[PDB]
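One structure below.
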Amino acid sequence: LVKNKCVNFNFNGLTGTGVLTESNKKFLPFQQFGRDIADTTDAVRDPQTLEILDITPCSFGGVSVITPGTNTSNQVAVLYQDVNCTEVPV
Amino acid sequence: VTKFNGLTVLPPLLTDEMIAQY
Amino acid sequence: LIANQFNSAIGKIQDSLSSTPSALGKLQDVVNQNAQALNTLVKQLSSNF
Ligand SMILES: *[C@@H]1O[C@H](CO)[C@@H](O[C@@H]2O[C@H](CO)[C@@H](O)[C@H](O)[C@H]2NC(C)=O)[C@H](O)[C@H]1NC(C)=O
Ligand SMILES: *[C@@H]1O[C@H](CO)[C@@H](O)[C@H](O)[C@H]1NC(C)=O
Ligand SMILES: *[C@@H]1O[C@H](CO)[C@@H](O)[C@H](O)[C@H]1NC(C)=O
């Protein structure tokens, strides 16, 4: 298992995709994997060692080019919307 | 007044603090 | 007297807004409508069509 790194995962046939992190929520002993309001998985109990892992989607967002007029200049800026710079270079 | 399947929300340009200041 | 009426009326706004849960029903309706729209959009992914 890999934490804090965006990795394809498959738990008992979940076949999801996203980064898995350590979670605080406590499942009941029989409760296999979590869910959200919109019926999208947002947690999973690790089957080997019984711990709850909060899964979150791989970071995505529009990339916009803040540029002045091409007649004024050719130097541009880039915005990576709703993402932290640590994973920007990827 | 009171996760992502490809859906993104964008922040208002005038944040809540600047809206309140306006 | 006008000043007292105005201030007490403002206190009435505060009390009515706090006590009545339907004071902000318009903006809360807008937010709930957007939430229902997005939730239905997500649920449409679960649909076979
Ligand atoms: C086989 O599965 C069992 C149960 O899931 C694992 O048992 C663990 O064993 C380690 C030491 O090897 C202990 O520290 C853990 O407490 C045990 N339990 C859990 C839930 O992890 C066992 O390691 C597995 N074997 C292999 C080779 O993966
Ligand atoms: C860019 O600026 C130059 C210099 O003022 C002007 O000649 C040109 O028309 C401008 N281009 C546009 C697209 O407005
Ligand atoms: C980037 O920002 C998030 C959200 O504020 C923060 O929790 C996180 O620690 C940052 N990422 C890293 C890898 O430090």
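Per Swiss-Prot, chain A residues shown: 533-622, in order.
Keep in mind that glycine also has a Cβ here, set from the backbone N, Cα and C atoms.
Listed in Swiss-Prot:
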- A:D614 to G: Increase of pseudotyped VSV particle production ex vivo. Increase of viral load in hamster upper respiratory tract. Produces more infectious particles when cultured in primary human epithelial cells; increases replication and transmissibility in hamsters and ferrets (MUTAGEN)
- A:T547 to K: In strain: Omicron/BA.1 (VARIANT)
- A:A570 to D: In strain: Alpha/B.1.1.7 (VARIANT)
- A:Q613 to H: In strain: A23.1 (VARIANT)
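Listed recorded positions (A:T547, A:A570, A:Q613, A:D614) with a CB under 8 Å from any chain C CB: A:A570. Under 8 angstroms separates the C-beta of A:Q613, A:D614 from a C-beta of chain B, among the recorded positions A:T547, A:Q613, A:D614. Taking only the Cα positions, the spacing between A:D614 (mutagenesis position) and A:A570 (variant position) is 21 angstrom.
Around the Cβ of A:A570 (variant position), 17 further Cβ atoms fall within 10 Å across all displayed protein chains. Secondary structure from DSSP puts A:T547 (variant position) in coil. Cβ neighbour density within 10 Å is lowest for A:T547 among the variant positions A:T547, A:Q613. Other Cβ atoms within 10 Å of the Cβ of A:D614 (mutagenesis position), summed over all protein chains shown, number 14.
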